[PDB]
Amino acid sequence: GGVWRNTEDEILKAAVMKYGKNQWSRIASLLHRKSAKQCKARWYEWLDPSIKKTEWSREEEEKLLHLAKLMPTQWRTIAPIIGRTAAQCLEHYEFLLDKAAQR
Amino acid sequence: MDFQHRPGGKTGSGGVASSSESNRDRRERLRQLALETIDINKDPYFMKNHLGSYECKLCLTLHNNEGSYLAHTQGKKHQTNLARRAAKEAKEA
Amino acid sequence: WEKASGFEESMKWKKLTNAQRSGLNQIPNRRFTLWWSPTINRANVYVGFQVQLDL
Amino acid sequence: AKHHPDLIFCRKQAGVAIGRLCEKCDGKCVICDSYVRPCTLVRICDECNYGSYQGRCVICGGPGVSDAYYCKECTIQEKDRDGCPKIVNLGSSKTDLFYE
RNA sequence: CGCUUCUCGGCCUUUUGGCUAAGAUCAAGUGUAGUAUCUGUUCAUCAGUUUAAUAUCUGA
RNA sequence: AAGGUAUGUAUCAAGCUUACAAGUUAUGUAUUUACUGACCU
Ligand SMILES: [Mg+2]
Ligand SMILES: [Zn+2]
Ligand SMILES: [Zn+2]
Ligand SMILES: [Zn+2]
C-alpha cells in the first residue's frame, strides 16, 4: 500500500543520516513494513533535503508551460530541467495551471 | 555437486531467528538509533523513564516508541515559548 | 511414486537461512541412487577394491 | 465469562442436573474461568437442561465430556450459591468468526 | 614591548583496514472486545437546562 | 584428492632427540503507535 506516515518518515531521516545513500537494505532492515525499493522511492520522492517542496515561483511556471509543450507527457524528463524535480510537483503545477487557465 | 558454487553456510550456525526475536532486535536497534540521533542533536529534553518510554521533559509528554518522540519536535512550540523563560532569565534581548 | 507436497503451497512459511533456501535438494537425488543400487553397485565391473560399511 | 463482557448468565434456581463442559473447555472454571483447584460441582436449572440440551457444555454449548466445577476462589466467595451458571446468549464472538 | 620559526602539552572524523558480480542473496498476518498516548485541531450579560462545582440551549 | 561437519587456549604420557661438556491544566476530532482480557478456528 505504501502509506508512509510520520513515525516512519522521521526514522527514515535518521537512518539516511546514519547509513548513507546507496545502502537501502540496511535501512529497510528497521521499518517492519517497508522494503528498500520503497525507501529509495520516498527518500528521493518526498524526504530529500534538496526538494524545494513549496514556493511555486513565476519563472519556473512560464518555463514549464512551454516546456511541457515541447515534450507533452514525460514529467520525468522535464523534472530535472524545471528542478522542482519531484516529477509530480510538476504534474501538480501543470494540472493546477490548466484548471486556472480554464475555470 | 558444485562444492565451490553452492550457496554457502557454516557449520554450527543455529540458523536465522524467528519473527519475535528479529523484531525485538529491531526495536532495540531502533532504540540505539534514536538515542544516538538525539545525542548528535544534543537534545536536553529527551528523557527515558522507568519503563522504556520517551518523554519531552519541557513538554511533559509521553511517547511509546522512538518515532513518536522525534516526530514531536514540530508541534506545540513551547520550544520557543521558552522565550518567556529566557526573558525571566534575562530582562533584555 | 512420490506424490507428497513438492509444491508445498505455503510450506509452513519458515525462515530458511541461505543454503536451505537456494541449495539443491539432496533427497530425490539420493532416492534415485538408492533405487538403482543393484546396477550402480554391481559387483563385477572392476573386480578389485570394495569397501564394506561398518556395522 | 470474564473475557467476553457481553455474555450473560442464566441465573435461575439451580436444580439437581450436574453441569458439563465440552472437550475444548475441560478444566475451565465457570465464573473465575481458570484451571486450578476445582472444588464444587455445577448444578444447572431445568430449563437449561431440557431434552436436546442435556449433557451440553455450559460455556460453549458443545457436546459435554466432563463435569463442570467452580474454583476454590469461586467457592469461598460463594459465587456458586447464586443462580445456574449456564451462559445463555452467543454474542459477537464465534458468530462473526463463523461469517469469517 | 612587538614580529616570524621550532619543540612539549591542554585537543574537536579516526569503523575492524584492501579487492570482486553495490561480493551475493533475504525481510508474509488474522479476527474480537476494550483502553492508554502522540500528531493533526480548534476554542457578549442575563434567565432557566445541567453539573459536586464548572462548561450547550434560549434572552438584549 | 581438496572443497563440511569448525579452531583457539590451560594441565597430563609415548613418539621422536643427544646418549654428550663435567673436580498552562482542557475539549472536540482526523489519526497513528503502544497496551489489556490464558478472547478466538
Ligand atoms: Mg564456507
Ligand atoms: Zn473460578
Ligand atoms: Zn439455566
Ligand atoms: Zn466449552
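The numbering of chain D matches Swiss-Prot: 2-101, in order.
Using N, Cα and C of the backbone, Cβ positions are placed for all residues, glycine too.
Counting every protein chain shown, the Cβ of D:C46 (Zn(2+) 1 binding site) has 19 other Cβ atoms within 10 Å. Per Swiss-Prot, the feature Zn(2+) 1 binding site maps to D:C11, D:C46, D:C49, D:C85.
Look at Swiss-Prot and you will find D:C23, D:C26, D:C58, D:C61 tagged as Zn(2+) 2 binding site. The number of other CB atoms found within 10 A of the CB of D:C23 (Zn(2+) 2 binding site), across every protein chain shown, is 19.
Swiss-Prot lists D:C30, D:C33, D:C72, D:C75 with the feature Zn(2+) 3 binding site. Other Cβ atoms within 10 Å of the Cβ of D:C75 (Zn(2+) 3 binding site), summed over all protein chains shown, number 23. Look at D:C75 (Zn(2+) 3 binding site): DSSP puts it in a helix.
One mutagenesis experiment catalogued in Swiss-Prot, D:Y36 to C, is accompanied by this note: No apparent effect on cell growth, localization of SF3B1 protein or formation of nuclear speckles. Alters the structure of the presumed branchpoint (BP) adenosine binding pocket within the splicing factor SF3B complex which may lead to decreased binding affinity and thus affect pre-mRNA splicing. Under the three-state DSSP scheme, D:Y36 (mutagenesis position) falls in the coil class. Proximity of D:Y36 (mutagenesis position) to non-local residues of its own chain (separation of 6 or more, Cβ distance below 8 Å) is seen for D:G28, D:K29, D:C30, given in sequence order.
Where Swiss-Prot documents D:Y36 to E, S or A as a mutagenesis experiment, the accompanying text is: Alters the structure of the presumed branchpoint (BP) adenosine binding pocket within the splicing factor SF3B complex which may lead to decreased binding affinity and thus affect pre-mRNA splicing.
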Anything from the recorded positions D:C11, D:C30, D:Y36, D:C58, D:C61, D:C72 with its Cβ under 6 A from ligand 3? List those in sequence order. D:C11
Zn(2+) 1 site shell beyond D:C11, D:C46, D:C49, D:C85, criterion: Cβ within 8 Å of Cβ centroid: D:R12, D:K13, D:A15, D:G16, D:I45, D:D47, D:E48, D:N50, D:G84, D:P86, D:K87
What kind of secondary structure is D:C30 (Zn(2+) 3 binding site) part of, going by DSSP in three states? strand
Of D:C30, D:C72, D:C75, D:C85, the binding-site residues with C-beta less than 6 Å from an atom of ligand 4, in sequence order, are none
Should we count any of the recorded positions D:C23, D:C33, D:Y36, D:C46, D:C72, D:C75 as near ligand 2, judged by a CB under 6 A from one of its atoms, and which? D:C33, D:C72, D:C75
Counting across all protein chains shown, how many other Cβ atoms sit within 10 Å of the Cβ of D:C85 (Zn(2+) 1 binding site)? 23
